[PDB]
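Enquirer: Before I ask anything, here is the structure I am working with.
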Amino acid sequence: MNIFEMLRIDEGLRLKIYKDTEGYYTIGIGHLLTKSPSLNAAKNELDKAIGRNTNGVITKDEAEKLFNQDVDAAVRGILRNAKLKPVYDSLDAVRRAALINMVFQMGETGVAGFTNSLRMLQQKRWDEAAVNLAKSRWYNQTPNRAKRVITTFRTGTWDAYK
Ligand SMILES: [Cl-]
Ligand SMILES: [Cl-]
């Protein structure tokens, strides 16, 4: 198991514009297109991202390319963030994957808002961190996914994905 297989399980794959759990236009493997309500604004963002007139449909290769870019960007975002970097540096490999998953889903800013949890992770207080992470809109809105990630931070294993 690795970050790519883990995100692939959590995000699925869709080759046609779809709405995400928050109602926003997305495509591929969790690639957010826009927060705007406009499907036109989304097809415009899609063509811009792929570099062709897509008509709201992409191939598997294109989906995977957006995916590779998005993971790389998430990792680079963590490394450049003063709040996130030290947490990431402190973690083992499995748990680093869980932080990446969170950043991919909610963005750098979103995660950076889990101040108290981040402190507990840094301190390696796993059970406590798991409890605190659950007191969040994130957990209430996407409970199954959040439990998998939380279990990952709790145990330092891939059991939730097995
Ligand atoms: Cl892009
Ligand atoms: Cl869920």
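Looks like X-ray crystallography, 1.8 Å, at least that's what the header says.
Note that Cβ sites are derived from N, Cα and C of the backbone, with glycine treated the same way.
Feature table excerpt (Swiss-Prot):
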type	residues	note
ACT_SITE	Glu11	active site, proton donor/acceptor
ACT_SITE	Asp20	active site, proton donor/acceptor
BINDING	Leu32, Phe104, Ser117, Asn132	substrate binding site
MUTAGEN	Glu11 to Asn	Loss of 84% of enzymatic activity
MUTAGEN	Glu11 to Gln	Complete loss of activity
MUTAGEN	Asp20 to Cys	Nearly no effet on specific enzymatic activity
MUTAGEN	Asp20 to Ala, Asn, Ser or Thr	Complete loss of enzymatic activity
MUTAGEN	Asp20 to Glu or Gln	Loss of 99% of enzymatic activity
MUTAGEN	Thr26 to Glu	Complete loss of activity at neutral pH; covalently bound substrate
MUTAGEN	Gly30 to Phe	Almost complete loss of enzymatic activity. The enzyme is destabilized by 1.5 kcal/mol
MUTAGEN	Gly30 to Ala	Almost complete loss of enzymatic activity
MUTAGEN	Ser117 to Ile	500-fold decrease in enzymatic activity
MUTAGEN	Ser117 to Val	50-fold decrease in enzymatic activity
MUTAGEN	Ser117 to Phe	10-fold decrease in enzymatic activity
MUTAGEN	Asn132 to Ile	5-fold decrease in enzymatic activity
Enquirer: Under 8 Å between C-beta atoms and at least six apart in sequence, can you list the same-chain neighbours of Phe104 (substrate binding site), or say none if there are none?
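Expert: Counting only residues 6 or more apart in sequence, the Cβ neighbours of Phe104 (substrate binding site) under 8 Å are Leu7, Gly30, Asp70, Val71, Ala74.
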Enquirer: Checking your reading of the structure: which of the mutagenesis positions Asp20, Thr26, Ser117 lie inside a 10 Å Cα sphere centred on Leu32 (substrate binding site)?
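Expert: Checking each Cα against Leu32 (substrate binding site), the hits are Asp20, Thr26.
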Enquirer: Let me check the 10 A CB neighbour count of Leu32 (substrate binding site). How many other CB atoms are there?
Expert: 18
Enquirer: Which ones, of the mutagenesis positions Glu11, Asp20, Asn132, have a Cα no more than 10 Å from the Cα of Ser117 (mutagenesis position)?
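Expert: Those near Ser117 (mutagenesis position) - Cα within 10 Å - are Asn132, in sequence order.
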Enquirer: Which of the mutagenesis positions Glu11, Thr26, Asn132 has its Cα closest in space to the Cα of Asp20 (mutagenesis position)?
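Expert: Among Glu11, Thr26, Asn132, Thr26.
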Enquirer: For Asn132 (mutagenesis position), just give me the three-state DSSP call.
Expert: helix
Enquirer: Applying a 10 Å Cβ distance cut-off over all chains shown, what neighbour count does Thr26 (mutagenesis position) have?
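Expert: 20, counting other Cβ atoms within 10 Å of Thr26 (mutagenesis position).
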Enquirer: For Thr26 (mutagenesis position), just give me the three-state DSSP call.
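Expert: DSSP call for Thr26 (mutagenesis position): strand.
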Enquirer: What is the total of other Cβ atoms whose distance to the Cβ of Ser117 (mutagenesis position) is within 10 Å?
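Expert: Step by step: centre on the Cβ of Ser117 (mutagenesis position), count other Cβ atoms within 10 Å, giving 24.
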Enquirer: What are the non-local neighbours of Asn132 (mutagenesis position), defined as same-chain residues 6+ apart in sequence with CB under 8 A from its CB?
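Expert: Set apart from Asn132 (mutagenesis position) by at least 6 residues yet with Cβ under 8 Å, we have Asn116, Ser117, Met120.
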